[PDB]
Amino acid sequence: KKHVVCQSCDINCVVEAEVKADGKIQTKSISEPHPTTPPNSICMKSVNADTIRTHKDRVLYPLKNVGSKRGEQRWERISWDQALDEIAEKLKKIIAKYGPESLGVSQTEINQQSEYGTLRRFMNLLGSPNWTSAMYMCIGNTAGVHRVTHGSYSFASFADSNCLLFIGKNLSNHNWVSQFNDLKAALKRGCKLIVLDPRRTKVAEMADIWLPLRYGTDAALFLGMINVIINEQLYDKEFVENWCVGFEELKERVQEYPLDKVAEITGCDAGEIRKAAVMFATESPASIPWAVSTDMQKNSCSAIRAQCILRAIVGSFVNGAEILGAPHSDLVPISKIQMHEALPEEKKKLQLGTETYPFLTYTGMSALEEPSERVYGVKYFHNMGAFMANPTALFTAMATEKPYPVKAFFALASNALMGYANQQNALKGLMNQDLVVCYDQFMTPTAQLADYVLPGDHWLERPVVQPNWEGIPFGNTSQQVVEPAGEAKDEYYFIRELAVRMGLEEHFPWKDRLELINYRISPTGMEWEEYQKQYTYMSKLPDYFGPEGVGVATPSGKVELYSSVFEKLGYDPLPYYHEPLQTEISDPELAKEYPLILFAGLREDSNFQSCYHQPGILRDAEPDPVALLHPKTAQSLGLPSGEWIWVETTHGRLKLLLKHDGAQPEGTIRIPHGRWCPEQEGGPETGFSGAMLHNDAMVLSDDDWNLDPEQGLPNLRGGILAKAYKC
Ligand SMILES: Nc1nc2c(c(=O)[nH]1)N[C@H]1C(S)=C(S)[C@@H](COP(=O)(O)OP(=O)(O)OC[C@H]3O[C@@H](n4cnc5c(=O)[nH]c(N)nc54)[C@H](O)[C@@H]3O)O[C@H]1N2
Ligand SMILES: Nc1nc2c(c(=O)[nH]1)N[C@H]1C(S)=C(S)[C@@H](COP(=O)(O)OP(=O)(O)OC[C@H]3O[C@@H](n4cnc5c(=O)[nH]c(N)nc54)[C@H](O)[C@@H]3O)O[C@H]1N2
Ligand code: SF4
Ligand code: NA
Ligand SMILES: [W+6]
């Protein structure tokens, strides 16, 4: 029996695995008392993970495209050695012609947990700043906002909270089951629960207060709560006095958001919003667990800022409710391995997005350099995901060659075609590449567009030392269950082999991933054989707020309720809510043709993002891409529940199976993210196995009107109008 960090989704429950006599790997909830993962924390995605590891369609060998047009499905198996030789040769030619900045990378490291900083190390040595990640609108953006406010991304304590505030978070036995169990434990301790969700979910039913707000309006709801907490003086006067700046300015701002106005905006009742605010401030320690919905709105910046402000002012950073992370105290920081200082300033300045949405770039984050050196001993603190190219800028440079060409593109555990907005432009960008490399487990829609598809190992085939989002104040060890199948290799193998061919061997002394793991843990004096024997290693953290506290990694050293960085960048230093530019409020005329407010998302028990749609048990649990309409709404449109429809915005459309569902509020429509059809032939004739027909990014604009102005991420949750009609 092994303890393994499940990487079938990103919450990373620790499970137990065992190889049975017939070679099948059985996974189950950990039978021992685990320090972080509560009992009975395993879901169908994990239970059935071996059906993916052993799937007949898994790519186990390097494939070279031998067609005459990108996207043509004509593939020939080659060796790793030959693939790497050819990739390096072509990349050298591309870089000689277009500069190292012409290499773009989309990487989801949480899916791989294998490179330990060596990916950005490689890019920084080559001279490319053009790294991005689908986490540009999930956690990575949030960390930027947290950093300008209080220097580091915060973590909410389910164990210590006496009040939890949920934004969406449709937790269940198959959506972040460990956290589902954490919540249940909390409730039984007497912890109160406040749920903001237009959909009455199971967590909404469990809630002490359920606020059925209108899609997209969380920022307004939170401003209303801050109004109540400031005006009622329910805040922690000592923390505000000693550790915050800009409180008087914040106080003035929230007078713009009285409960009568917020009630009108949100569709919630004023008295309920007040109860929520009061409960949150008085039922300490009170936390707001990170939630995706507010990373995906036109008002995302303000909604995130407002959450940070709420936690700060009620005392959550000093009562155990919210913890400010750091590079792990026991380990060599990933940030240091990444060698951001090696990338020349000239190349940092070129990072795509610097000229449009600089906030999350090296340039936008630069005011945090000295503060980060001071507090964390790391000038370039790669907190969760950081120093990022803006995806719209990246795909636009790929597609148009402006402001300059990007001509090589690597997708590392990232179905990049489908992982952002404006999927048509991502396709155009990919079709204008001279080199595309896809490191994955399957012939995904993105891999279908590659010159080379390289087989990645699976989480049941690798050891892992955590944390692999730098900032998380603990790491769980993951044991290797089996050797990788076929010729699947680890992410560091790929990076090192390429680095050597690019002339960078001297900077990559670790001969394999195990040596790199041993380097990551080297300050402990242990090697991996000994290290893996303990489940969890907690990090020490700086003394932020004690009597001789060091404060936070912000320009002022204090919690910036009024953000100096935003002021600097020309953005509103304080949170606000403006109606998205495509709603029934901002555009009632457009709403005559497009009567539905759009929500793209709603995670499904049996799949993770675009993963696990291959024929099998998981696909069978939810086999079609499904639209959800309230029965009354569907009825009005003449669409029988269970019939195929198009859902169309001003940007584009996708095809879905209408299922009527009374929990979906009237006049709103759900579309899924990540849906495609791996059973189909690939290539453009099938829209890349249905990608072009069934993915939400087909209908999501990334014009400026649909971008968060400060972060440059796309709005997905409210703020967009749609129509639905029969196929
Ligand atoms: N339009 C839109 N975009 C979104 C979202 C949305 O709802 N809508 N969701 C956003 C959010 S919240 C997140 S967190 C991100 C998620 O983004 P990702 O986690 O990147 O998810 P996918 O886009 O499905 O691409 C993941 C790819 O990783 C491959 N893979 C899985 N495990 C491994 C492995 O061990 N090794 C290798 N080499 N490959 C592996 C899968 O086969 C898959 O092709 O997407 C974001 N992007
Ligand atoms: N099975 C499975 N589990 C997963 C994932 C998966 O793909 N599959 N993905 C994981 C990842 S990467 C993420 S980011 C999380 C996301 O986890 P969740 O937050 O659970 O995200 P969803 O399931 O997309 O939507 C949950 C609720 O958010 C609500 N919602 C939508 N828009 C808004 C809004 O504007 N305001 C408010 N208050 N609520 C809104 C919806 O009505 C829905 O009920 O799930 C994780 N867990
Ligand atoms: S929620 Fe399920 S898929 Fe995600 S880490 Fe936990 S067991 Fe794995
Ligand atoms: Na051209
Ligand atoms: W996510």
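Residues displayed in chain A correspond, in order, to Swiss-Prot positions 4-730.
Determined via X-ray crystallography, 1.3 Å.
Cβ coordinates are placed from backbone N, Cα and C, and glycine is handled just like the others.
Neighbour density for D13 (mutagenesis position): within 10 A of its CB lie 17 other CB atoms from the protein chains shown. Positions annotated as active site by Swiss-Prot: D13.
Per Swiss-Prot, [4Fe-4S] cluster binding site is recorded for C9, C12, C16, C46. Residue density at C12 ([4Fe-4S] cluster binding site): 22 other Cβ atoms are found within 10 A of its Cβ, drawing on all protein chains shown.
Taken from Swiss-Prot, the feature W-bis(molybdopterin guanine dinucleotide) binding site applies to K48, 111-114, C141, 172-173, 177-179, 199-202, 218-221, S296, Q300, 416-418, 422-423, 442-444, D460, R465, 602-613, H676, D699, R720, supported by experimental evidence. Contacts of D200 (W-bis(molybdopterin guanine dinucleotide) binding site) defined by a Cβ separation under 8 A and a same-chain sequence distance of 6+ are given as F169, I170, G171, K172, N173, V206, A207, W213, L214, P215, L216, in order along the sequence.
Looking at Swiss-Prot, the entry for mutagenesis of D13 to E says: Does not affect catalytic activity.
The note that Swiss-Prot attaches to the published mutagenesis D13 to A is: Almost abolishes catalytic activity.
In Swiss-Prot, the entry for mutagenesis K48 to A states: Does not affect catalytic activity. The structure shown retains the original residue. Cβ neighbour count for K48 (mutagenesis position) (all protein chains, 10 Å cutoff from its Cβ): 24. The secondary structure of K48 (mutagenesis position), as reduced to three states from DSSP, is helical.
Sequence-distant contacts of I142 (mutagenesis position), defined by Cβ-Cβ distance under 8 angstroms and a gap of at least six in the same chain, are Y156, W293, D298, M387, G388, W472. For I142 to A, Swiss-Prot lists a mutagenesis experiment annotated as follows: Strongly impairs catalytic activity.
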Handout entry: Residues within 8 Å of the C9, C12, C16, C46 Cβ centre (excluding the [4Fe-4S] cluster site residues themselves)
Key = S11, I14, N15, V18, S44, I45, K48, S49, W179, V180, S181
Completion exercise
Within 10 A of the CB of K172 (W-bis(molybdopterin guanine dinucleotide) binding site), the number of other CB atoms across every chain shown is 24
Completion exercise
Of the binding-site residues listed (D221, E607), the greatest number of other CB atoms within 10 A surrounds the CB of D221
Problem - Between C12 ([4Fe-4S] cluster binding site) and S613 (W-bis(molybdopterin guanine dinucleotide) binding site), the C-alpha gap once rounded to whole angstrom - result: 11
Exercise for the section: In whole Å, note down how far the CA of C46 ([4Fe-4S] cluster binding site) lies from the CA of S613 (W-bis(molybdopterin guanine dinucleotide) binding site). Expected result: 17
Practice task
Provide the number of Cβ atoms within 10 Å of the Cβ of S613 (W-bis(molybdopterin guanine dinucleotide) binding site), excluding the reference atom itself.
Solution key: 23
Handout entry: Sequence-ordered recorded positions from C9, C12, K48, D221, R465 with Cβ under 6 Å of an atom of ligand 3
Key = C9, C12, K48
Exercise for the section: From the recorded positions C16, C46, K48, pick the residue whose C-alpha lies nearest to the C-alpha of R465 (W-bis(molybdopterin guanine dinucleotide) binding site). Expected result: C16
Handout entry: Assigned conformation of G422 (W-bis(molybdopterin guanine dinucleotide) binding site) - DSSP reduced to three states
Key = coil
